[PDB]
Amino acid sequence: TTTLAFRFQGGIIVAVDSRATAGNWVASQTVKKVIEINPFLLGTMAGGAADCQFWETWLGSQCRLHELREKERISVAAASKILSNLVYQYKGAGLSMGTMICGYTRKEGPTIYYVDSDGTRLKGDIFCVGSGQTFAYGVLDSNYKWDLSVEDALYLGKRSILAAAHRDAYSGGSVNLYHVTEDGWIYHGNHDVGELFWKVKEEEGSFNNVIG
Amino acid sequence: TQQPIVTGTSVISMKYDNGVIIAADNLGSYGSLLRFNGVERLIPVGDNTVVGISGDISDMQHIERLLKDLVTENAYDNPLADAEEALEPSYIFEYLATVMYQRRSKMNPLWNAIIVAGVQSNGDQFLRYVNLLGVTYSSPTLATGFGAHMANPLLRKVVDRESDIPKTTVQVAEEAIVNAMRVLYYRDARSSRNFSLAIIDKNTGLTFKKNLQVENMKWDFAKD
Amino acid sequence: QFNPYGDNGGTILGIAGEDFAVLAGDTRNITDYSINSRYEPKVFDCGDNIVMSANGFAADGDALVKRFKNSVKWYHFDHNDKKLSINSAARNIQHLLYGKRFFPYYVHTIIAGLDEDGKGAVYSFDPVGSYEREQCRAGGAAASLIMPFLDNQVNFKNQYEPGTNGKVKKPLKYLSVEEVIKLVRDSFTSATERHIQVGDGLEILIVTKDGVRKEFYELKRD
Amino acid sequence: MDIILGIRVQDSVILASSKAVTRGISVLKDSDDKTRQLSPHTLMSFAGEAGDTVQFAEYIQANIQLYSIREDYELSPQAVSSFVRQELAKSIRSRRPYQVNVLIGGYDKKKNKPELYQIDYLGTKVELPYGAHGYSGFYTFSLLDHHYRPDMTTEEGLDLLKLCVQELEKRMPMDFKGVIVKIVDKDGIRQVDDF
Amino acid sequence: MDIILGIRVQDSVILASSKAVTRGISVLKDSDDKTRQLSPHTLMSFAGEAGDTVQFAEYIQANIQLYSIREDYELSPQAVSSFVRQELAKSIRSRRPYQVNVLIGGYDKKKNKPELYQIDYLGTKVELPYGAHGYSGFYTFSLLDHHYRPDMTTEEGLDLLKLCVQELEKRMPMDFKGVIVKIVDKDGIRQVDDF
Amino acid sequence: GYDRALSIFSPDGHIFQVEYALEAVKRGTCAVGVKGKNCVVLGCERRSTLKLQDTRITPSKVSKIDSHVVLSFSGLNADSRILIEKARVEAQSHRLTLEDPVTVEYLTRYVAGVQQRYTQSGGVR
Amino acid sequence: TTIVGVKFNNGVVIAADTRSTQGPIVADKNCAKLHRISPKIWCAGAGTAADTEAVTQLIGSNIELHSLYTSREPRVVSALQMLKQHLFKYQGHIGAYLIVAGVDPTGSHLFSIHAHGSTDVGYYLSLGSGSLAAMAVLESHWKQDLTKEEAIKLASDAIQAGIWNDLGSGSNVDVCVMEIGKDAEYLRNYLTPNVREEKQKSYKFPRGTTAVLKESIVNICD
Amino acid sequence: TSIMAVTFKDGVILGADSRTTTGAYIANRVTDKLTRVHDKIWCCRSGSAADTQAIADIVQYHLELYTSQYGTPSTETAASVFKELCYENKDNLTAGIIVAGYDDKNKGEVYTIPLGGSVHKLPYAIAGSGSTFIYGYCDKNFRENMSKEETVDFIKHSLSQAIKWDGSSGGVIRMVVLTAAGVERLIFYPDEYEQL
Amino acid sequence: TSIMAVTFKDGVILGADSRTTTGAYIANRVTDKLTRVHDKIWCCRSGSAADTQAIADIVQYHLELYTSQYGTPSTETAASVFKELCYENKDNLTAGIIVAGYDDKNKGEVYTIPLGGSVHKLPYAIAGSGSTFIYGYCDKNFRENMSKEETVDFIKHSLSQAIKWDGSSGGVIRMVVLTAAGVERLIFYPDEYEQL
Amino acid sequence: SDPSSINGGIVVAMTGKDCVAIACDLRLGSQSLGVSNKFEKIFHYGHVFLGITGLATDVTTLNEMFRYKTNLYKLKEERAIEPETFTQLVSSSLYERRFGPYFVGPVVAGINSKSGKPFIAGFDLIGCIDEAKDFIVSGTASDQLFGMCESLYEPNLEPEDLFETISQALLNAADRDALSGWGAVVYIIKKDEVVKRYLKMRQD
Ligand SMILES: [Cl-]
Ligand SMILES: [Cl-]
Ligand SMILES: [Mg+2]
Ligand SMILES: [Mg+2]
Ligand SMILES: [Mg+2]
Ligand SMILES: [Mg+2]
């Protein structure tokens, strides 16, 4: 997995790959690593496929129960802390999760929380998580400004996953884009690396290491 | 977690046109020591089922008691205990299979490989295997331990698929079983010459043969 | 030390069409280098037009199927005989599998059927309950042999339109049940040639709105 | 040891190598030059096991210098890289192998072309437009995949290199105390003092 | 986690805590505040196992805040430190112990004195003029043995602290991304923004 | 454990133990709450049959549940301490998990839920 | 592997299957496990495939030189002695399990050699993973005073037992008959009971299906 | 293995079962564990089949070369060569060997060589996994200066019991008689010895 | 240990050596391994001294409570109680027990219970480390319906050999005779049994 | 630390009608990190082609070794080595390192210049020759290649058709393996012309 999410002038960009691996065996190229918790909340998945999938859909159920009981959408902070407190109870048992809880609320504004299976919970503007996180960081950090346009930010997120998909053997498949605004999350399509790589190479002039 | 102490070797079996045959030697091994020689490893349940057990003998004796208790419990408040509501081979098997898999799931298995042979109420042959792992399977021929490696090949030459079963008589089937037992005596280091054999036929019923011996052996030495 | 797991070999394969779905599996059951059975079925009709297979460690496979079959029964009792949709079955199976997260069922599970729009559906699970709907999935011992062939022949991967300079991809289209069964049979004969734990027989369960049909074919017995 | 990078541009090869020498919980030195000049137009950087690195680098240096004197001629970068690879390929099946990874940056005067070779301790040689050893690659390769062009100038290569060092300084766990940068071109080897 | 320091001077306790959060070969964050206010005049910094640290810090924070509300009164730094020690002393013989080391800096309003307590994950409590956890101590203790005086001002304490951070930045292997400094005195807790 | 159902329905559909608990409230000293445009004021009666009191240390009638919420009461004084304690614990627990102090409505809903639980639990009044 | 050797009236016959495996994968579906040491001394080999071929060639080479040196036809006991001393020297690390057989001026001979260097004599022998399936057949049907045609039938039947019942063995049956006074006849693929059935479909692609980036003529001349 | 050698009035008799074992599988049920190292010096082999054969082959070579130079070797000499190999290579060998031979001067002699490579000259010797079960029986029944028929019955009954209890032993009972008359091979099948 | 129990015409006799071992040191050379669980139901103890004592004590308690309610228990019943303890606690026990008793209806009976906790009813039983050396001897010499004097000689000779070869066995040979007449204790010292 | 799966890579060879094809991927990595996308695994000595998968340092070493040996062969023999002979040389050379082997999976391909017969062969890391009429596979996606070749292959394919079959075998096998891919090369070999084609494949 490579997953990222970063904060900027126009909200939050969230981008993930879609590959699943069992050792060197490529198990799937079409995994949905973003879970839509509600119209204003997103969760990213990295690590154990079942661990992430099971507990993040469970998280969605806990968020729904919050708004039934409290007549109000749950905060990103409170949502992330339900997940972190849950995994902390299982600490040592062997759960494997690197997740990011991204969303908007009135009181918080655009917010991103990093949550992992050893109980770490961090608020932050930029995070990259997964086996290809470093490859994503390299591109994302060296092109990131707060004042990026929605159009440029979407591309940078997409381009950062592509970079990791290319170099990291255990990342790939396709890129799933999301944009989070004050009005909620907006899906920006599935982008197969099979076509996206050559399209980016030609148009951008990058990837000169590869035989054209 | 266990380790087997007193053990029983191969249990072999096959289907024939009217029923099933099952056999097992009368030995209770204690490692390399051939300790006990009067051990019956075929246990009949009613007049329509025989359970053949290999592996740990203490666990075999436990299973004996369970089956014995099952017959008692089935008779309770059951006017048709010796008729329509008598214990079927399929019931006896599923019960054991349940127990075997539950025990493996509690990391405390009954260290056995079991073959349930019998005839159902509608005349159908029943032959199914279950072991310490709770693994179950069925086949025209079934065998445990060394029997799986040496008996099955021989028994499969007689009944290789389903369609061969109606073409196989009790004489031909028993002959193959008795031959297989001889081959196991030649080649299995924890086998004995003495064995028991049981036939469950849909017409003649349960025939239990004790104190059989392996006979007519060859022992020649090549020159060089 | 006692090892509670074993490997019973074999392989399974699910393909989805427009108005049907197939779930195939060889009938061979093994331990180590011995054959236990040449015909031991591991693809089952679970009711409500759902077929299921849990391939790997047969004891865990049988336990899971047994539990899911029972889950379907109680779903009827508790919800006024309502039909269990394939998506609901999938989610239910996730909880069955994840319920034993720390002592897993050692199986690759595949279910097939029709979705609520009448279209063919195949869902595949990992041993601890991660699941995903697909057009295509091979599972078990020969999954690594069969799956890339399915990518190529079902989803037309790496196939471009001739003369288009590798610019236009071969378009995706649904396959007929006749075409799908050809791929299943060729997949299993190829797997039988090159994998020792695969052979003896092939049993295919085909699911349409009319019900569940079966087809059987011989495979090499060596 | 730890961070060694290499970038081949139009007319030169640029090597960047970390200055830190750490042992335990102490940075013993912050001005270490992890490189040896093998010949006037060939430079080798190195990283790996303590002791092994310098011992190997100087052993190679001696052999190439011996060759230069004997034949009154400079070996091509390709020839030097092959010699180095073979020495490492021998080493890996020795009683105690050299645990040293190297980059070889050279300018071939016969071809008038810069050349960069990446060789690991197993003797795995590849010619590359840009190279890295150790954890550095996990950040720099993807970065260079994006920003690198084959026709860049030496100045553009240095700016591209600054972008790598900045990324490493941001995301790497350890303080590697900056880098010594050296350029290999038609006029030989020179060091950039202000980086 | 990693670097947490503490210096008690004449009229205040100063806590310095590293900003870096590293996991693997990636610095995930460089602005992390490794501290919790337990009460208006009591601050606790922490370092150790991931997850455990914050979980423990917030658990202690909740308990002290609960006490404050119940009694309408602030516990002394000594009382808070003893409560924290006992919680860690319980923890060490649990099925899964808290692997968290803490410093507690507080100003006792009844005594009009600053107090610094060093407590490790075993529940080993000591009152000190200056404290550190982890590898930091191996540099700072000897440094503070030399330069520390008991009658120093808050400003002198900050200069003394700058001297520690400089030494750590020079000789520590890892980049800990500077420190957040907080002062505890008669007027409560405040953060130095420019360090 | 003591199991007796003490709060039960009577033929007319009343739970007398709950209604008799209201009589205890009626006996208690008067408490009043008035909210203005930008404030709330809690007033409380203190009976004057008790002279020689020490008002420094005597439990105050209005209790802080958190720094932003207060609770006054009428009825059995000893009973009120149990509710106040539970409320204060829930206040800190809410801050811990939700990272936000309780709303007044939420804190009230919790306290009311505790009171309800003691009307259909065995062995308690 | 399944390999056997059977003595008869006027000589000896050996046989073998033709499957080579790597793990559960069938690497070669028709490999030759029957080796020629000398014209009338042949070897069947199980275990590590490179070891059986190499040890059989080395001793075969030395046997040829010895035959030329002594002006005599080589004896089976010479091959037996050389093989066993070589294998013993390597303490089982050369994983060659061999059935050595042949005819020479002394008569007809049948031996087996294990990897550690122990040798056995017999009228009938079997080695390899399918040796138990083969030996079961040999123990059932072997008798004294077998004819040539009876011994071939028994040998191939014993190999078939391995082919069908052992997952390690498969495909075809190779045979070699060494009769006294006659040339040894090597019968490659004596039985072929595992022919692949016709595929359901041709997977010949339309020309141009594969996307291409570059073409170039490769120079193989000087 | 179950093996033994017994001295008697006219010479010495060696005895052995015929089973070779790879785990619980019988790799050879008609094994010959009684091996000639010289005309009238033989040995019983127990332990590793490979080790004992390699040793016996080397010993046979040594005694053949001895005979070419110094004439017929003594049984003691043969045992010494076995010992030398077993002792000096004790770390790499699993070989329990009984050496038995007939001289005209010394008559029948038996030397047993256990795992360590020590030598022990005895009236009779038992060895192999199955020997454990017949220590009681053999000690109670052995007499010195038995006849050929008595000694054959002693070995037959002894190995019969060893085979009955030891799973690692079985098949036929082979014997080799060493006297002034010559060398006689005997074999006894299950049907006879089992029902003793 | 070396232990045995043998049925005969008038009842049953139990036999045992007297050695208790901690490694190669003999912690007790006058141990009593023949233990009463009921008037005429006794057992031979082998394996762990602690385990076998704890088991025998529990069994004695069970049979005492049985007798108070249902009268004299059968020898089979006693063996079942031993089995129940040995089988259900197989992971935590090292106990090889032989159970032997005298009924008037059933006469002499012997049940052996090995490590696993299985039960085996036999005419006679042998157990303990030293039993390995007398399987051959005992099988060849045991007859059914022996006299008291013959059975005593059989046990004496058998345990004599077991003691001779097993280092873990030794001391005196204790025996317990169970008949309709009553309970008789016998002892046999080294000077007598060694020179048999 | 499994030498055969550190760098990754695959090689496949097929026979057709009077022709042979041998193909390989271009990836060289260090476990998860992709390092080079130009690392070819097929070499040739005269008209005999050799593909080598496994540990890259040994791939390079063996190429250099077989160039060495075939060059001396040609000087002494005064003719180019044939595929059958070269196959034997490979086997000898690998078995020479029996107890310290090169961690490789070589594949020989070519046409005998005298007889005109197409020839392919495969080896394990220690010299065992695997001869085949149809196809040979090697590398980290060998399971996948076995499955693709066994289903797609048919005998007597024309050079242009054989190209499509071997290319589709490699491509779809590589895409199910994390350590294989990053480009591909296919050699189509006829009696006296050889065409080399680089394939467009997904770069993840
Ligand atoms: Cl032998
Ligand atoms: Cl005691
Ligand atoms: Mg990739
Ligand atoms: Mg197959
Ligand atoms: Mg035996
Ligand atoms: Mg790939």
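Numbering of chain A is taken from Swiss-Prot, so the residues present carry the numbers 76-287, in order.
Cβ coordinates come from backbone N, Cα and C, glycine included.
Features as listed in Swiss-Prot:
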- A:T76: active site, nucleophile (ACT_SITE)
- A:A124: bortezomib binding site (BINDING)
- A:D126 to N: In DOA3-1; decrease in activity (MUTAGEN)
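Shown on the structure are the features that Swiss-Prot records.
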residue: A:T76; record: active site, nucleophile; Cβ contacts under 8 Å, 6 or more apart: A:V91, A:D92, A:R94, A:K108, A:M120, A:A121, A:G122, A:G173, A:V204, A:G205, A:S206, A:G207, A:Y245, A:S246
residue: A:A124; record: bortezomib binding site; Cβ contacts under 8 Å, 6 or more apart: A:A95, A:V106
residue: A:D126; record: mutagenesis position; Cβ contacts under 8 Å, 6 or more apart: A:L170, A:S171, A:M172, A:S192
DSSP-derived structure type at A:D126 (mutagenesis position), helix or strand or else coil: helix
Of all listed recorded positions, namely A:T76, A:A124, A:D126, those lying near chain J with CB under 8 A: none
Of all listed recorded positions, namely A:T76, A:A124, A:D126, those lying near chain I with CB under 8 A: none
